[PDB]
Amino acid sequence: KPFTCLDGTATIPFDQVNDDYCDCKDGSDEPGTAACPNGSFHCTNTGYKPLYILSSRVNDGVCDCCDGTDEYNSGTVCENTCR
Amino acid sequence: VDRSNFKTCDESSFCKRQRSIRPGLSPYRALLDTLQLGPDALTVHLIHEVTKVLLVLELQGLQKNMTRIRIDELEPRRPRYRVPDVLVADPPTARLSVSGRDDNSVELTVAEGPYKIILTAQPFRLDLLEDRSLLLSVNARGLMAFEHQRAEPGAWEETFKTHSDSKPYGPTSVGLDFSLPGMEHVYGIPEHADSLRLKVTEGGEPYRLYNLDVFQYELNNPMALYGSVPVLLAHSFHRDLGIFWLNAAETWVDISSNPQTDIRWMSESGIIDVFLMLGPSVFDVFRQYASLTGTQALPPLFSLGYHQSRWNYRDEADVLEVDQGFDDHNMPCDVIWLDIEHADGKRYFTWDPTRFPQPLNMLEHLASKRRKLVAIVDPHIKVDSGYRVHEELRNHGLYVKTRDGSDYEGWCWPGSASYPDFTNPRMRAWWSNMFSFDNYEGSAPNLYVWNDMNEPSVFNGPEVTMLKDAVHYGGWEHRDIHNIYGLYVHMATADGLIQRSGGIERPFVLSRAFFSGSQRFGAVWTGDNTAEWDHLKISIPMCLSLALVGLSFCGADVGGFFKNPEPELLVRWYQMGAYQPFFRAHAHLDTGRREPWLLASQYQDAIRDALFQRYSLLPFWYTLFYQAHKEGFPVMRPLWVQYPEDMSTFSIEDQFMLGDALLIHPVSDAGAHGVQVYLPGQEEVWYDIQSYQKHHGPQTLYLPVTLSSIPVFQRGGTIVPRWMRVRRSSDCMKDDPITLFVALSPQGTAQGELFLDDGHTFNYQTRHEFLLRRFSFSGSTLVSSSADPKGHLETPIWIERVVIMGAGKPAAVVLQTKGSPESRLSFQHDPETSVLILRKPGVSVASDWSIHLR
Ligand SMILES: *[C@@H]1O[C@H](CO)[C@@H](O[C@@H]2O[C@H](CO)[C@@H](O[C@@H]3O[C@H](CO)[C@@H](O)[C@H](O[C@H]4O[C@H](CO)[C@@H](O)[C@H](O)[C@@H]4O)[C@@H]3O)[C@H](O)[C@H]2NC(C)=O)[C@H](O)[C@H]1NC(C)=O
Ligand SMILES: OC[C@H]1O[C@H](O[C@@H]2C=CO[C@H](CO)[C@H]2O)C[C@@H](O)[C@@H]1O
Ligand SMILES: OC[C@H]1OC=C[C@@H](O)[C@@H]1O
Ligand SMILES: [Ca+2]
Ligand SMILES: [Ca+2]
């Protein structure tokens, strides 16, 4: 079955989910990339409090999550600082 | 402003002497028996009929439609100053041939024509023509005046208020007039807080060019401000012309009308050295002037982002809180600035040990956020035996001296201070070397520089500057070199930033004072403006006057320096500043804090919108600056530059263009609910970039506006590149995908370029590591091709989207690129606006590709 935007604005195949192009008005098809202007990235921060950051902070070369998972293909290698 | 602190023409003895000469028969005549003609120049002696003083005219035809005129004494008591380091090369000449000659006239042909010069012997005159069209006359009103060096109130010793100029060489001023038949509009000669189209000076003061620190300067007047560029442009429906008066001394410019405009230049000292730039187009004049003084230095990308400053951020914790504030309020910012309070009691190159104890750690934190810092470094050095900089400059004799040979001491921010002689090439080398990371302790590669007070500002000096009779390198007086002092500070600082990196990193230096050639060293700004609506308005004509004379990297303090702007004014200032080349918020010591998140939500939101527009347009700004760097064309342009035959555009200063693609009319009145936008061009179309509504030119459109409105229109026939993923700073964005905004002309065509490189080194020039792409749309196909095949670049940048305005709905969209099978793209189309969005082309920006609609 296809993916439906959390806002009900479109239905797209799951191949357009995290494909680094924004397809949903709410940004819900790109939770793992920097593609949507109003998306969010979830910092799982295993063992500590989870946090959400702006999608524009995914692979921006700046360490935003204490687990460093927001920087996965930028060249900045973030260390785990969750404590 | 306190006008009594600054000389009017009647208070400057040389101006009063020159200006007292009224139109008439010139006493100068050319002695044609002394005429000598060589392949590079024509020389002839001139004589003053009363005094019998002999001068030498060196007349030269030059390549690229220019003429140079130099006049000096035949046998001077001492050599006269000739401006060094402004010209980038010895201009290539064109041969003058005698095509006609009688007892009172010589007609010269430049190369194989069509330009000609007529030299009239008595009275001395020069006429410049293209075939039978007279372009300009020299000495037509007989106002040439060359005060020879002698062995009359104020001709010798002269006092202004409490300051005595000993004037050892007496009256030595030079002046000459130029006539521009068919010209009614003239521009340039910055810096003045005045209209873009220059006013006639007949019944008032001439325009003054003398770099001065004018506290609380006022608007719509000809008082000299911080910089001086002695270049005047003249525009008509039929032609463009330029006059470049290469003189570094105090200069006054008189403008008068008759259709014809006459211009008179009057300088304190030096020779007469003038370049006549004959166009014929305004772009030809820009190329001509760029061939003489060079082009705008290519800014590092970060310097085209947003700069946050004030006098002063208190300490490291304040800087770090400001940094964190931008991120907590989702507002981008590339640089945070440190004014004079960061230093140890205004000893430059030092840090206050309580406020900034660990500058490298502060710079490391900003580097982790991919941000930079700018530190102020002024050219006045505290007189303090415990200050190494002072001790070294004193010990090496590198300070400006008084006539008695002692180091000049004046008053400035650190109290008693001395002034390094930046005209001395060894002083400039010492200064550049002081920027090494070993010498400037606490500096790092993300620290750049601001040169202020480099007129030089001297608090206890005449007109708040240095004594006329102070002595510089080679024995020249301060009066001879004044207007290039600031340029030298700017130059030496830029070279310091280049050298500390081993010649790899492009500099970023902001300077207050400037001259012809200052474009080669960085940015300038309009100084200490005020938080008032008419100062917001005047930022356009002031930066346009600078753009016309090669200084493209211009701006005005966002919010105004003096006083507290009301939130509505601060919003409108961010919007204006967001569309001006140098974009910095700055504020005076006594003002309330005005970081943009301190305002109510409605104002924050409008400011964030403006910041996002600027950051998304960085690829476009970068490309315009590359075109300025390569061609010498202005980034910010008056409408008459793009519409030279539209006489209704000749005086417009409440609107401007960025390149040939965007027309901007910022809101500049409190409580405005609409703006009158003039959209020029017969058979041209304009797209409102927010609504996508198409408007046909020529028309005046009354556009409704709200607090968040920035009236911007894209010209049909252009392609604008954007980074739609706005991040916290430009470094974060510089490897991101591009969205192309294609605005179709009525013929269904469009074109545009895109420059890309690493964002900060000279590798584009030393290694040809860059991309220059051409995007072209015609006949239902969009094509990417190389605009410069020498440029290659390793980059992950790709095309994520194409937005086409003025397009119908296609049945299919196909992409072809070498190395890939044919691709089908999905698309969305709005039939109301005729906007077509092409989804994820997915192709590298370094590759040739084509997209076909239907
Ligand atoms: C140095 O100076 C020379 C001499 O001025 C200069 O060359 C000239 O350039 C102009 C363009 O600026 C040429 O003018 C054109 O002439 C052609 C006919 O040959 C016309 O088709 C052109 O018309 C266009 O523009 C008109 C409005 O101005 C429109 O009505 C029309 O529809 C067209 O769009 C235009 O008149 C001129 O022919 C040459 N002259 C010579 C002798 O070469 C040269 O470019 C300058 N060089 C530098 C380096 O500055
Ligand atoms: O470094 C502080 C401040 O310096 C300059 O402005 C001065 C302020 C008041 O008076 C004198 C005028 O005599 C000015 O030079 C420029 C500012 O941008 C800067 O913040
Ligand atoms: O199936 C279409 C595409 O969707 C996502 C990723 C690619 O692997 C596929 O080609
Ligand atoms: Ca997607
Ligand atoms: Ca990040």
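These residue numbers are counts, starting from 1, taken along the chain as shown.
The header says X-ray crystallography, 2.3 Å.
Any Cβ shown, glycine's included, is placed from N, Cα and C.
Swiss-Prot has this to say about the protein:
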BINDING   B:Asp213, B:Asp339, B:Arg512, B:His586  substrate binding site
MUTAGEN   B:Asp452 to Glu or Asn (Swiss-Prot position 542)  Loss of enzyme activity
ACT_SITE  B:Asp452  active site, nucleophile
MUTAGEN   B:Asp528 to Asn (Swiss-Prot position 618)  Loss of enzyme activity
ACT_SITE  B:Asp528  active site, proton donor
MUTAGEN   B:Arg728 to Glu (Swiss-Prot position 818)  Disrupts interaction with PRKCSH. Nearly abolishes enzyme activity
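The model of this deposited entry stops at B:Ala151 and resumes at B:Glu152, leaving 2 residues out; those two Cα positions are 15 Å apart. Proximity to chain A (Cβ-Cβ distance under 8 Å) holds for the following recorded positions out of B:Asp452, B:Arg512, B:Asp528, B:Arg728: B:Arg728.
Taking the mean position of the Cβ atoms of B:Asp213, B:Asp339, B:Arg512, B:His586 as the substrate site, the remaining same-chain residues with a Cβ inside 8 Å of that point are B:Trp311, B:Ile376, B:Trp450, B:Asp452, B:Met453, B:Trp525, B:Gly527, B:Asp528, B:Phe561.
Within its own chain, B:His586 (substrate binding site) has B:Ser309, B:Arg310, B:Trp311, B:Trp337, B:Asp557, B:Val558, B:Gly559, B:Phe561 as residues 6 or more apart in sequence whose C-beta sits under 8 angstroms from its own.
When the Cα of B:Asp452 (mutagenesis position) is compared against those of the binding-site residues B:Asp213, B:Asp339, B:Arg512, the shortest separation belongs to B:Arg512. Distance from the CA of B:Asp528 (mutagenesis position) to the CA of B:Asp339 (substrate binding site) is 14 Å. Residue pair B:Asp528 (mutagenesis position) / B:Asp213 (substrate binding site) shows a Cα separation of 9 Å. B:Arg512 (substrate binding site) is 28 Å away from B:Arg728 (mutagenesis position) when you measure Cα to Cα.
Ranking the recorded positions B:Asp213, B:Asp528 by C-beta neighbours within 10 Å puts B:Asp213 at the top.
When the recorded positions B:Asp213, B:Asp339, B:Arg512, B:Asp528, B:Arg728 are checked against ligand 5, none has a Cβ within less than 6 Å of one of its atoms. Taking the recorded positions B:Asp339, B:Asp452 in turn, the residue surrounded by the fewest other Cβ atoms inside 10 Å of its Cβ turns out to be B:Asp339.
With a cut-off of 8 Å between CB atoms and residues at least 6 apart in sequence, the same chain places B:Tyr226, B:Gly227, B:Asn451, B:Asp452, B:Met453, B:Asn454, B:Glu455, B:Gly486, B:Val524, B:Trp525, B:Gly527 near B:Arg512 (substrate binding site), listed in sequence order.
Largest Cα-Cα distance over the residues recorded as binding substrate, namely B:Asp213, B:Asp339, B:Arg512, B:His586, equals 17 Å.
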